[PDB]
Amino acid sequence: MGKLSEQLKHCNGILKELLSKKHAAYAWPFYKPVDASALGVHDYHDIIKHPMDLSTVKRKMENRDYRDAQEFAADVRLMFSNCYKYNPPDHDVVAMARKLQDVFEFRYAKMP
Ligand SMILES: CC[C@@H](C(=O)OC)[C@@H]1N=C(c2ccc(Cl)cc2)c2ccc(OC)cc2-n2c(C)nnc21
Ligand SMILES: C[C@H](O)COC[C@H](C)O
Ligand SMILES: [Cl-]
């Protein structure tokens, strides 16, 4: 697959951290694709045109889909944006998204 660039190594590090046990209390809703039928949210795919989640980001990293850090970051941010778009701002899952995005943005800012 070829060695990840230095910046994408940092991105992969961030991804591993987001999936790690220390953040699980607020990261878990973002681990896998939203299953709209399972959750009973039958309007989800009318509202969210481009679903994203951490397992999909991980697959894309493993498959070398991301050509740079910017592309990676856009997907992680898309995941958070979908959450902010679908849910009311006072929902528990939105608070969790904000917390995980704080973890993400502060470490992404430490890009070599
Ligand atoms: C799908 C919409 C929303 C919902 O109303 O579910 C019933 C959902 N809430 C939740 C959610 C609701 C309350 C709390 Cl405390 C945590 C997550 C949700 C749950 C599981 C899951 O994957 C297994 C994804 C979730 N998620 C994400 C991401 N963004 N919005 C949600
Ligand atoms: C809570 C906002 O939607 C995202 O905040 C990012 C900041 C680094 O906490
Ligand atoms: Cl972006």
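Here, residue 1 is simply the first one shown, and the rest follow in order.
Recorded method is X-ray crystallography, 1.6 Å.
Quick reminder: no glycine exception, Cβ is built from N, Cα and C everywhere.
A mutagenesis experiment is reported in Swiss-Prot for this position, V34 to A (Swiss-Prot position 376), and the note states: Abolished binding to histone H4 acetylated at 'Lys-12' (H4K12ac). Record note (Swiss-Prot), mutagenesis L39 to A (Swiss-Prot position 381): Reduced binding to histone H4 acetylated at 'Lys-12' (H4K12ac). The unchanged residue is displayed. For the mutagenesis experiment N87 to A (Swiss-Prot position 429), the note given by Swiss-Prot reads: Abolished binding to histone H4 acetylated at 'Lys-12' (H4K12ac).
Projection of Swiss-Prot feature records onto the structure.
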| residue | record | contacts (Cβ under 8 Å, 6+ apart) |
| --- | --- | --- |
| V34 | mutagenesis position | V41, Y44, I48, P51, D53, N82 |
| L39 | mutagenesis position | none |
| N87 | mutagenesis position | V93, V94 |
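According to DSSP, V34 (mutagenesis position) sits in a coil region rather than a helix or strand.
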